[PDB]
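J.: Pasting a structure below so you can have a look.
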Amino acid sequence: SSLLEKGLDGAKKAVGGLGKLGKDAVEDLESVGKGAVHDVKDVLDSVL
């Protein structure tokens, strides 16, 4: 019972299967938290 055997196996199936036909979400999920970081970095430059 390894975490890598259940963790990677869970991704390639739930993520690999859902992320594929659901990849369209990943796009809208790529600018979320991933875009919130760089989003503040752009505004922070004006604050300084």
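Residues 63-110, in that order, are what chain A shows, numbered as in Swiss-Prot.
Each Cβ is built from the backbone N, Cα and C atoms, and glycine gets one as well.
If you look up Swiss-Prot, you'll see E67, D71, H100, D104 marked as Zn(2+) 1 binding site, on the strength of experimental evidence. Taken from Swiss-Prot, the feature Zn(2+) 2 binding site applies to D86, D90, supported by experimental evidence. In Swiss-Prot, a published mutagenesis experiment is listed as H100 to A, annotated Loss of anion channel activity.
Have a look at these and tell me how they're positioned relative to everything else.
T.: The 10 Å shell around the Cβ of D71 (Zn(2+) 1 binding site) contains 12 further Cβ atoms across the protein chains shown.
Residue environment of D86 (Zn(2+) 2 binding site) contains 10 other Cβ atoms, counted within 10 Å of its Cβ in all protein chains. In the three-state DSSP assignment, the secondary structure recorded for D86 (Zn(2+) 2 binding site) is helix.
Following the DSSP three-state reduction, the secondary structure of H100 (mutagenesis position) is helix.
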J.: Roughly how many Å separate the Cα of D90 (Zn(2+) 2 binding site) from that of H100 (mutagenesis position), to the nearest whole number?
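T.: A Cα-Cα distance of 15 Å.
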J.: With every protein chain in view, what's the tally of Cβ atoms within 10 Å of the Cβ of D90 (Zn(2+) 2 binding site), excluding that atom itself?
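T.: Its Cβ shell of radius 10 Å holds 8 other Cβ atoms.
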